[PDB]
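Enquirer: Structure incoming, see below.
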Amino acid sequence: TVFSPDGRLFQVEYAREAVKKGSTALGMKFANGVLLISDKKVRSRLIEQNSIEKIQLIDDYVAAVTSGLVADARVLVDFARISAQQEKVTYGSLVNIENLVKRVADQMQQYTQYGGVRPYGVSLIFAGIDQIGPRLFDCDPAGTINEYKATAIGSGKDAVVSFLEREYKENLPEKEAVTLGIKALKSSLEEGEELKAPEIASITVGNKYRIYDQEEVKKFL
Amino acid sequence: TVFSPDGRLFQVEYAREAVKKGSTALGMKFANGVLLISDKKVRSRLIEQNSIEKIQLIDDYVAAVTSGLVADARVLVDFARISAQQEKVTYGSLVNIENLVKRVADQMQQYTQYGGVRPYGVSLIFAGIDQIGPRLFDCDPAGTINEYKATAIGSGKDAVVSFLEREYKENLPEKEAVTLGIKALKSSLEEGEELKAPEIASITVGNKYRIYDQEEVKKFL
Amino acid sequence: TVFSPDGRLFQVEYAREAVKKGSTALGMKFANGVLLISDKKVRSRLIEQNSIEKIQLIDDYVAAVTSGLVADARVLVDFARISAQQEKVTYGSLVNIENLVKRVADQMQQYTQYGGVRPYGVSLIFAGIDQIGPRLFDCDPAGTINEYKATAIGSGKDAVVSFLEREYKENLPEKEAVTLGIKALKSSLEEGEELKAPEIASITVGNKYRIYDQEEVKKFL
Amino acid sequence: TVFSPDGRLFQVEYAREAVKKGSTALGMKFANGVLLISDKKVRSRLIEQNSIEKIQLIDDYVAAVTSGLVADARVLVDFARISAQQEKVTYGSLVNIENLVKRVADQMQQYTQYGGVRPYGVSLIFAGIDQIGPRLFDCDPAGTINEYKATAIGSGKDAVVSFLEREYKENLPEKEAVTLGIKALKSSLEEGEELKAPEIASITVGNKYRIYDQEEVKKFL
Amino acid sequence: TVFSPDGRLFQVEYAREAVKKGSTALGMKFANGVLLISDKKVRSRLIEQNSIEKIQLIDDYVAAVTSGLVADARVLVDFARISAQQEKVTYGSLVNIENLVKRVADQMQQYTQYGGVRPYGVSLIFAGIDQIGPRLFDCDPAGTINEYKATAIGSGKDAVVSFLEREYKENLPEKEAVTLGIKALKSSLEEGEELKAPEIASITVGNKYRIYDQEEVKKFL
Amino acid sequence: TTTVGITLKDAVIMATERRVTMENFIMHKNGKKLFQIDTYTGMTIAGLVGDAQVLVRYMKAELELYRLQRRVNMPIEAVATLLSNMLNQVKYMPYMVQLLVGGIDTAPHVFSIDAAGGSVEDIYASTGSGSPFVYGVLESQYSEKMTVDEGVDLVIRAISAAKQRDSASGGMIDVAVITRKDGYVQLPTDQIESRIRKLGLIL
Amino acid sequence: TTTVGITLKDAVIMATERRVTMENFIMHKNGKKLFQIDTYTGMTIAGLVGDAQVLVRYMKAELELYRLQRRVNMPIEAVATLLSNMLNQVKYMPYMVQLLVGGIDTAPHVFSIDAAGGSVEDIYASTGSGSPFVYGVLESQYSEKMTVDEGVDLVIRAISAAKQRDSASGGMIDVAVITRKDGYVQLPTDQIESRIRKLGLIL
Amino acid sequence: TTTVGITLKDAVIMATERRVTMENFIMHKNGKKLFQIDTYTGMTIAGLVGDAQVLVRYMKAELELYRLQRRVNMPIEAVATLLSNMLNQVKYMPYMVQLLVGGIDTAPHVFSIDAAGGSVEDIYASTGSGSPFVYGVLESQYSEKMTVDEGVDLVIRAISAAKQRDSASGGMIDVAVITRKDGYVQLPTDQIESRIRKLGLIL
Amino acid sequence: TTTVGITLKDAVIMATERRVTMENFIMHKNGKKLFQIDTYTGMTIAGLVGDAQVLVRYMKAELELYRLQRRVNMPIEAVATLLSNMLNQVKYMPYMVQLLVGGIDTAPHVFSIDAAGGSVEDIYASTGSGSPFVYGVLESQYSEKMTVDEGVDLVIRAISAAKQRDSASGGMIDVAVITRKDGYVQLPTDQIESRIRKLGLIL
């Protein structure tokens, strides 16, 4: 990982090209909550659909979706879990999610600084409530953090960022904004495909996560 | 191991090309059990057929088949055994097989991150029962884990995944699903070859593994 | 040591090309025993023929022949001796020879994984009796182990594996199978050469090794 | 140091090309003794001829001559001295010279295994008596050990190995075999040169080394 | 630093090319003493001529001149001083100068063995008296030691070795041999240059060094 | 310090004092020694305060990380085995505690763990300095066919009978009932002091 | 603590107490001190509880990993030699235990191992604090020509004769019989207490 | 413990007790304290059991690896020098043993080695707690012109004379005779107890 | 232990006992405490046996490696300075010895070295437990104008006068005479005991 003569890091943009092959995923803030949606592309009858996990929890108040190389995604989800538990042991409670995202993105930055390692080919979304409130974050393979209101990652990123650029009234209730997000996920596809059941998780201030079962998912579909 | 300009890891796909030369192996879930079958291609009279081991146990409740470079396969089987015994010393019992597969696949991922090492040229299948039930897993040289119901690895992978895509009714008894799997292993071959005795192992919830002797194997053949 | 685009390790096949220049050596199981034969090509009057050692003992119940680069062969024979004595200190007795062969072949595998080292250019045969019985093994520069009944290593490998493929009735006595093996070693040569005295070692269950002196060797010749 | 596509180590044969520029040296077994001769090519009046050392002692019962790069030769002679004194501290007496030669040649092998170091460009001859008797050894830059009866190293190697192949009756007395060896060293030269005084050392079982002074050297000349 | 296909170390001969740009320096044995002379080429009025040091002492009984890269020369002079004081602390007195030269030349050899370092571009002369007597040594960037009676290093090496090859009667007194050496240093130059005051140091058995002041230097000039 | 664990049919009742002293001196009349380390699992600490609180933070972290990685709660014998390995890998710079781990995986369990990591399961256990008085009550009044109401009244009788013969035990009493239906439910203050006032005891 | 190992013709009988104390104080009336570490091999612990349980987890792991890697069970002399190396590589921060390893490889074996790794094979052994009373019974009543029934009745007589003269031994008794035909069979509770009631003893 | 080494003309006779105690208490009436560490070399251990057995395993490994690497047996002075370096590189966490190394390289040797690695060769040596009684017999009855039969009868008289005045020595006696012709030959049980019954002694 | 070094005109005479004890108990009546560490240099050990023998092996190695690397023998003051640095780099885990180094480089030297590396040269020195009796003889009878014959007879008188008033000294006496002409010559047994029989002494 060295500089290009116009000031770019080639392994980082090639890592972003590895991100653009992943699954489409959304994050969206509710009036008093947040939301994560992931495109669950079922590929065969032979895979356990009940045990595949797209939204996987860092904490009861913090979840995260991933896109890119799924092995690096599993590694950074495990690192985010261990870092969250270190902050709970040291201080007593997870006050700020932004510093969990900074402790992930400092390692993701660290592999774009040193030679002998390649960058992570993943992009993540961290959603959940804390002492400031319902918060949504996005992390980029250079270790770049941005705080959003509604974002998307994966192959169908620009269709969903365009759709939510037109759409997304700010303070929506839960069911209407889940309907909006699944309309965004329909807008990312083609007409040669239809949505099989996505995976949806939501949180409201005061509660833990409620990962939706397939009745609410097909009912919203 | 660095990124290609379209976001691929060349050493990982070359490792998968090293996987496509291995032996064909199947994994299949029974109604209340799981199943591993491996193509035992006997090559001469001069090799001890009684001591060659394709299905080799990580634990009395966990077995695994391999494909690819057989030396790397032996190394990762020994690592899976040591990691299983570390989880038995630390906790007391092997509650989850998925975390054994994640402790193997985090090392297999780890060699595709660092320079100075090459990736493992093996793909594995982990089968066995635990506190959740009869479980089947597949691990890919990038460290990619998927939970299946019936899968295959090796040279004749796509013929068996195609055959079990057409076939494989879900809750079968033991003998009928062993007959189905050995029909899949017949469907992978050519007509210039015939199956010499495969190696078959099965487990049912409450029991340990029953590695079949050659009477049941030739009888099912 | 990295992967070729068709999934091969070039340094390992070049190491096997370094193996194909070594001396021809045989291993053969007796009815109740095993056998090692090595082609002792005497090259001058000026070399001490009485002190050159082809069959050299890992243990009184375990011997091994080598082929390839003789310096790497001496290194792995010393490592096999030290590992055998570690298993005798830890447990009390050398119960299994297969795990001695696995502790050699895990190091031979280890140098085909890491960069900064080259693979060993040797192939070995481990013969001897243990608690399971008379056992014969072969180890390949990738660290590949196979258990045989009669094998050969070196330059004249394929002539001896072909000859013992036609020949080698299974449960032979000692003298007849030594005659068979030295007929194989005659079959590997040309007619421009004749066998000078080979080196022969044998073991029977209950006894230690009996390295043959030149009376029995010339008498069998 | 990696493998060539035909299974050779190029840095080792280039090291042997660095050996072929050294001085010619002989080793020869007496009836009850051994012998080392070295070609002392005096190059100017300005060099102290009394303090140049070709045969230099590892021990009072073990000497060694060298050929190749003289700096690497000095390093391996110092390593052989320190290893000899470690065996005298640990055990009490230097029982076997062969294991001193193996402890030198395991390091000389070790630098042809690892990257970041180059091989030693030296070849050595170890002569001396021990509990087995008068023993003579030769060590090759790959770390290759052979036990001889009469050998030579350096630029004029093949003329002396050819001459001693024709000559060298086995059990000779001291003076006759010194005359034979200095006739070999005359046979290696051209007629444009004559032998200036070589350096000769001898040992007989029961005694220490007797490095010849110039009266016996010119008298034998 | 690797081998050339004809058995040479290219970085070592390039280091010797870096030596051939240094200043001309002489060493010469007296009847009961030794001598070091160095060509002090004064280059401007602006440099302190009184504080430039060519002959610089390792010890009151050991001095050394250098040629080549002056920074590496300063480093090896400091290493020779520290090694001399380690031998005085350990044993009590500096009995042998040859082992000081071997402890310098083992490091100079050590950087031509390992990758990641370049060889020293210096050549040194070690002169002084010890328990054997007045001794003179020369050290070459490969770590090559030779004991001389009169030698020279630097750019004008071959003119002085040629002149002292014709000249240099062996047991000379002090003043006559200083006159001989400064005639050698005149013989190395051209007629377009004249000797500005060289730097001369001498030692006789029983005494310490006597570095000549400019009265004796211009008087001998 | 006085800590009780009771295994009923399908409930675990764990109750504790709330007094922290320094060798005669009631430094804090209101401590916290009964913790919920997992959804169906509670821990009760005794001994040194500073080591015990650090063990509580470690066990909350390790149990919650286990639950996230495996989607099932840890079995209680693995909680006590894990904590036995943690206490016994030190053993010579030891944690000066003694601990109760009680919970429900399929059947109710109470494990008692000493300062060197010896975990023993028993149907009722008690740690602290006023443990023998609790053992005196629970030898003569404990029957394993009690309901949860008679269980809670029993543990209040035992700890209230150890508050009066031990000077290092006192204060309000913390009772926590663990069932499969609701899980870890810590009983409120006014319910417990209504039981103390109703049985004829002194708070 | 009172632990017995008996070598018969083709059987090993190993039996134990079930009482865990703290210097006068019966902390747990129901412990577990008799473990099956391999298919044909049982271990009986004595001494400190926390070190002994960790040795049990190590030996179950190492014996099972040995069995998977080599497809044969470990010989008993290699079990005691392995455990002697484990106990003796420390020796100065030692495990404060004493252990019995009994099993069948070709002939029955009972090895007794102390806290510094000195393994000695003997035809009968006994560890714990009530070991001399067991040695008193087994000097006068042990004959190596007994059957398994008279063996089990003998070990019940020895441990029941050590429960009455040792205060650190008591509770229900655990008997485990190891044969080649069935292997490690731990006898049920009602069979053992029927033998205690049938020999005229106190449980 | 009572261990004897006797150097005859071309034989080394080494004999030992078989009793392992714990400070008054005969824990094992049948131990093993006489080992064959090489083809012509035997070692006899005394002192702590656990350190001595580990020294036996190290010396069997190092002597056998020496024999494979060099095709000749190790000289006895190098065995005692090696073992002196092993015992003396520690010296402050020491092995609490004392050892006899006896063998044949060209002439018979008996080396006695203490716990800090001081190896001294002597024509007869004896270690253990009943060593002074052996020294009492061997001062008045040892002659270096005896045969092997009178040597074996002498060592049986010495150890049987130390079994009666030392309480830490007893049991069956192990005699091992080392010659060049047959090597290390341990005498059978019935031959030794026939010599004990024939000399008029008590076993 | 009783060790003597005597510096004559051109000779060094070093003589020693041959008895190794254990606090009252003559473990070995025949030891070796006088060593030749170099061609013209001898060392005499005293104190602990195991540390002293290891110092002998180190000094033989270092002196011989010095002689090979430099083609001249080490001066005696450098032997004692080297050994002082070896003994003094430890100093707090020390070697419990005291040593004599005697030899010839140009003039005869005797250096006495204690357990912390303080080397002092003196014209005669003596170490061991029977050193004050030797000092008693050598104050009244030593003259530096003696020959080698009267020197050897003097050291035999001193050590024989310390064998009778020290219980830790006894046995045969080892005398070694170091000259430039022949070097290190250890006198034979029958010559020394002929001098003992000729002076009227007891061996």
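Sequence positions for chain A are given in Swiss-Prot numbering; the residues included correspond to 13-233, in order.
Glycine is treated like the rest: Cβ placed from N, Cα and C.
Heads up, here are the entries from Swiss-Prot:
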- A:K66 to A: Prevents PAN to associate with the proteasome and stimulate gate opening (MUTAGEN)
- A:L81 to A, E or G: Prevents PAN to stimulate gate opening (MUTAGEN)
- A:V82 to A: No effect on PAN's ability to stimulate gate opening (MUTAGEN)
- A:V82 to D or G: Prevents PAN to stimulate gate opening (MUTAGEN)
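I'd like these features described in context: how deep, what's nearby, how far apart.
Expert: A C-beta separation below 8 Å, combined with a sequence spacing of at least six in one chain, links A:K66 (mutagenesis position) to A:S35, A:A37, A:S50, A:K52, A:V77, A:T78, A:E211.
Secondary structure from DSSP puts A:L81 (mutagenesis position) in coil.
For A:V82 (mutagenesis position), no same-chain residue that is 6 or more apart in sequence has a Cβ closer than 8 Å to its Cβ.
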Enquirer: Compile a sequence-ordered list of residues in the same chain as A:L81 (mutagenesis position), six or more apart from it, whose Cβ lies below 8 A from its Cβ; state 'none' when nothing qualifies.
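Expert: The answer is A:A30, A:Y132, A:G133, A:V134.
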Enquirer: For A:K66 (mutagenesis position), just give me the three-state DSSP call.
Expert: coil
Enquirer: Among the mutagenesis positions (A:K66, A:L81, A:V82), which are close to chain H, meaning C-beta separation under 8 angstroms?
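Expert: It is none; no candidate comes close enough.
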